[PDB]
Protein chains: 2
Amino acid sequence: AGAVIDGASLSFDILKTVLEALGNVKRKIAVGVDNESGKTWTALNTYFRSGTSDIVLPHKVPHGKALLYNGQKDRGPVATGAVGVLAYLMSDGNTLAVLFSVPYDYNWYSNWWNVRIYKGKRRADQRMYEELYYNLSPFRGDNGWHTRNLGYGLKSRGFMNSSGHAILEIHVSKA
Amino acid sequence: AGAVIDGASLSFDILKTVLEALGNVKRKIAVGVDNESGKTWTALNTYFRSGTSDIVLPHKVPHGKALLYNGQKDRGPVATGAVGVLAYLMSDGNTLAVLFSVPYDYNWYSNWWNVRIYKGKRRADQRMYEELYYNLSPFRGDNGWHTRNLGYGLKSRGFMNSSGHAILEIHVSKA
């Protein structure tokens, strides 16, 4: 069970300790999503293209709170990373989705992330991963902040670093 | 399983986030113990005089790492405080014991804590709690740091606040 902390407490430092707490795995990610949307989010599901998470998505994330989640590559001598999608059903029946991609091979790939509000209840799956990763303009994990109007009177402001031990911090707020 | 982070990452803010993650309970405590003793610690056990914890002590806390732990009122409708002792067996065969006491009723009680190294492997129990509280001069949760040489070439510096939403952070280092 991932933690649900005060929105204002989410920071790079909290995410870096989550990363430290995961241990010396080659590819891992600490994810923080601050809910300032004015609507309560209810965990829907996650989908991992590569890797796993030892924890589950926090069930409820009220406005003013942030969820902490993490993921990592499958354990053992396997050249893979941590890539997946987490989805939350918003109070209005729409789905907030977050993509994270921490590849094993940095010679040909880079870190990417994305966030999007889908209409209606949309579970995370292979299609959503492909949609978010290839066709819906993901942001690079480039050690820089990125802001995007999500429609529905909200916007996201997020940051993801460039390394294999990644942190992804996103704030969803009212436009 | 409580988190094991880099010792230099342990801070009041990290502990404050651990507290928030426990949700709205009247009595709860976030404990952080940074091992800079020069010796590896192996979890021994915990003893709760009041309250409980929904996690266990991280098994191994090597030099340079800090353990994160927590406690709270009893599982159930019965409102209590969070009072107990956690014990770690150091590399030399001696036991690092830590007392934390967050009472239910502040009219007659206050926050207290204590740190002490026992000779040999000594499991936390009712007796160790009695000793650390009634016999061995515990420190008050008075928003102040307190230093005490522990013997074995080590000292402890700790801080605890005074509220029912308690934070106790201790650094064990070379004297």
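Following Swiss-Prot, chain A residues are numbered 40-214, in order.
We read in the header that X-ray crystallography, 1.9 Å was used to get this structure.
Here the Cβ of each residue, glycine as well, is placed from N, Cα and C on the backbone.
According to Swiss-Prot, the mutagenesis experiment A:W80 to F carries this note: Expressed only 7% of the wild-type hemolytic activity. Secondary structure at A:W80 (mutagenesis position), as computed by DSSP, is strand. Its own atom aside, the Cβ of A:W80 (mutagenesis position) has 25 Cβ atoms within 10 angstroms in the protein chains shown.
Marked as phosphocholine binding site by Swiss-Prot: A:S89, A:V122, A:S140, A:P142, A:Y168, A:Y172, A:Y173. The Cβ of A:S140 (phosphocholine binding site) has 27 other Cβ atoms within 10 Å, all protein chains considered. Classification of A:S140 (phosphocholine binding site) by DSSP places it within a strand.
Contacts of A:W147 (mutagenesis position) defined by a Cβ separation under 8 A and a same-chain sequence distance of 6+ are given as none. Record note (Swiss-Prot) on the mutagenesis of A:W147 to A: Inhibition of direct binding of sphingomyelin.
Quoted from Swiss-Prot, the note on the mutagenesis of A:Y148 to A is: Inhibition of direct binding of sphingomyelin. Under the three-state DSSP scheme, A:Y148 (mutagenesis position) falls in the coil class. Within 10 Å of the C-beta of A:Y148 (mutagenesis position) we count 13 further C-beta atoms, all protein chains included.
A sphere of 10 angstroms centred on the C-beta of A:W184 (mutagenesis position) encloses 12 other C-beta atoms. For the mutagenesis of A:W184 to F, Swiss-Prot gives this note: Expressed only 2% of the wild-type hemolytic activity. The structure shown keeps the original residue.
What surrounds the phosphocholine site, by Cβ distance within 8 Å of the Cβ centroid and not counting A:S89, A:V122, A:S140, A:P142, A:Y168, A:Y172, A:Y173, is the set A:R88, A:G123, A:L138, A:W151 from the same chain.
Only A:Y148, of the mutagenesis positions A:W80, A:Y148, A:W184, have a C-alpha within 10 angstroms of the C-alpha of A:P142 (phosphocholine binding site). Considering only the mutagenesis positions A:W80, A:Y148, A:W184, A:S140 (phosphocholine binding site) has A:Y148 as its nearest partner by CA-CA distance. Distance between Cα atoms for A:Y148 (mutagenesis position) and A:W184 (mutagenesis position): 20 Å, as a whole number. The two recorded residues, A:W80 (mutagenesis position) and A:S89 (phosphocholine binding site), show a Cα separation of 25 Å.
Fewest other C-beta atoms within 10 Å: among the binding-site residues A:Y168, A:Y172, A:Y173, that description fits A:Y173.
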